[PDB]
Amino acid sequence: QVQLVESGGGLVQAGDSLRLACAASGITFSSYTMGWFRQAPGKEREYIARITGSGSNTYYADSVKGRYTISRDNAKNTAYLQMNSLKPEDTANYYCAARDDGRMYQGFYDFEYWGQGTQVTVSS
Amino acid sequence: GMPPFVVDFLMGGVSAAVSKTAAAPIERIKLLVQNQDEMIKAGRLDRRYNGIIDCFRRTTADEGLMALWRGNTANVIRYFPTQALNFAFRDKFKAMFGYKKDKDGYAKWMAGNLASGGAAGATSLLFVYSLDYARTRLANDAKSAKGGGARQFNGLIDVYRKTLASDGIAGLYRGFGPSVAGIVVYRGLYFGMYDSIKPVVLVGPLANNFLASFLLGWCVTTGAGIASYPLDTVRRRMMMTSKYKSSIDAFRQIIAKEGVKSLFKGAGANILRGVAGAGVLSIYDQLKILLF
Ligand SMILES: CO[C@H](C/C=C\C=C\CC/C=C/C[C@H](C)/C=C/C(=C\C(=O)O)CC(=O)O)/C(C)=C\C=C(/C)C(=O)O
């Protein structure tokens, strides 16, 4: 019923900038926190960033501090992730998640809905 | 048709369970609001609580009213044997002295109540301390394990086995000394002051009254908590190993490097524990009234 569809992302050169979208359908978007994650082969999944439902507060990871910038649009029901100053190690499948605002969850990896992801490859 | 001791044990236990479960949602919301920033850091919470009433509406609305009593079973399995031993032993030691206010002088009688409270606290502590240590170890190992961290123990018995094998009985009763001094003061003033002031102030229609008993116990827990707090500072500070040799050096080094004021810091929090304790005493008396 509820679908998280990742948009954007392909093969890009090192140092260039990308923007990934996350289209959320079937739910009230103006009340859900959106999260961004990535998964690369041979590396355990890691949490990238999270943004509140109203786009008030944003939270990042130490690995992508100051480099990535998360935003969102409730008029279009989309979550954006801006990737800047990319390194070859950032090559991964970036997936998107969503969870109700103000519910206490067991951790970062506990979400309601999950996307399938968009591949991002960084050439050297 | 049971012994005089087992009756008090069960009365104290039941009363402790009722008291903990009663005060459980208030402590829940108190923790929820106090530790919300650390939850946003760990990704457990997404936005702050714009009010205590909103904290209620939020938690209860999503998972039901029962959500307010999360984690209470563990506190009852900790508190039940503790208070049961405390009450049963208090009446026992009180009977061992057996002072009559009129036959032996009021000051000697009150000293009897204080001595009984302290002795009962020290005994209970001697019996439950290792269990508190092991439960703590297992819980911390479960949190690390939850986050992918390597497990150390299968269960409680494994905790006992491993700690006994490495450090022996001393390993299980680690930091017992400041623990027993603090509890002899706290339980002494708790049981002693309550039993010594109750006949003085609760006379006439207030002899069987409950709200009066709870309020008296509330004062007693407040004052006793404050009085026993420095030994709790030394205790917590000494068990922080999971930096000081002996409680006397910890005391002198903290009073000299921080001040006498530093020992008392954090005293205000006990206010809700003050309710729980008070409820255990009043519910106990009431429970005995209906029983005998
Ligand atoms: C529990 O963990 C204690 C920690 C030990 C010692 C602490 C000493 C500092 C003084 C503060 C006392 C407050 C007591 C625990 C009051 C606590 C109250 C409630 C609660 O802890 O939930 C209130 C009350 O009942 O008065 C253990 C290991 C045993 C306690 C025993 C035998 C005891 O309570 O009889």
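Here Swiss-Prot sets the residue numbers for chain B, with the shown residues being 11-252, 257-306 in order.
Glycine residues also receive a Cβ, built from the backbone N, Cα and C atoms like all the rest.
What Swiss-Prot says about the mutagenesis result for B:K30 to A is this: Abolished ADP:ATP antiporter activity. Decreased bongkrekic acid-binding. Positions annotated as bongkrekate binding site by Swiss-Prot: B:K30, B:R88, B:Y89, B:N96, B:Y196, B:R197. Positions annotated as cardiolipin binding site by Swiss-Prot, on the basis of experimental evidence: B:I62, B:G81, B:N82, B:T83, B:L166, B:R184, B:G185, B:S260, B:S261, B:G280, B:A281, B:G282. B:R88 to A appears in Swiss-Prot as a published mutagenesis result, with the remark: Abolished ADP:ATP antiporter activity. Decreased bongkrekic acid-binding. Marked as ADP binding site by Swiss-Prot: B:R88, B:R245. Record note (Swiss-Prot), mutagenesis B:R100 to A: Strongly decreased ADP:ATP antiporter activity. The unchanged residue is displayed. Among the mutagenesis results in Swiss-Prot, B:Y196 to A has the note: Abolished ADP:ATP antiporter activity. Decreased bongkrekic acid-binding. The residue drawn here is the original one. Quoted from Swiss-Prot for the published mutagenesis B:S238 to A: Decreased ADP:ATP antiporter activity. Does not affect bongkrekic acid-binding. While the structure shown retains the original residue, Swiss-Prot records the mutagenesis experiment B:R246 to A with this note: Abolished ADP:ATP antiporter activity. Mutagenesis annotation in Swiss-Prot: B:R287 to A, described as Strongly decreased ADP:ATP antiporter activity. Does not affect bongkrekic acid-binding; the structure shown retains the original residue.
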Listed in sequence order, residues with CB under 8 A of B:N82 (cardiolipin binding site) and six or more positions away: B:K30, B:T31, B:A34
Entry from the mutagenesis positions list B:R100, B:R287 having the most other CB atoms no farther than 10 A: B:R100
Candidate with the highest Cβ count within 10 Å, taken from the recorded positions B:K30, B:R88, B:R197, B:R245, B:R246: B:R197
DSSP-derived structure type at B:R246 (mutagenesis position), helix or strand or else coil: helix
10 Å Cα neighbourhood of B:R197 (bongkrekate binding site): matching recorded positions from B:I62, B:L166, B:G185, B:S238, B:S261: B:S238
Spatial neighbour of B:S238 (mutagenesis position) that is closest, considering only the recorded positions B:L166, B:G185, B:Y196, B:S261, B:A281 and their CA atoms: B:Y196
Where the model skips 4 residues between B:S252 and B:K257, distance between their Cα atoms in Å: 12
Of the recorded positions listed as B:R88, B:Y89, B:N96, B:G185, the one whose CA lies nearest the CA of B:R246 (mutagenesis position): B:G185
Collapsed DSSP category at B:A281 (cardiolipin binding site): helix
Per-residue Cβ crowding (10 Å cut-off), top of binding-site residues B:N96, B:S261: B:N96
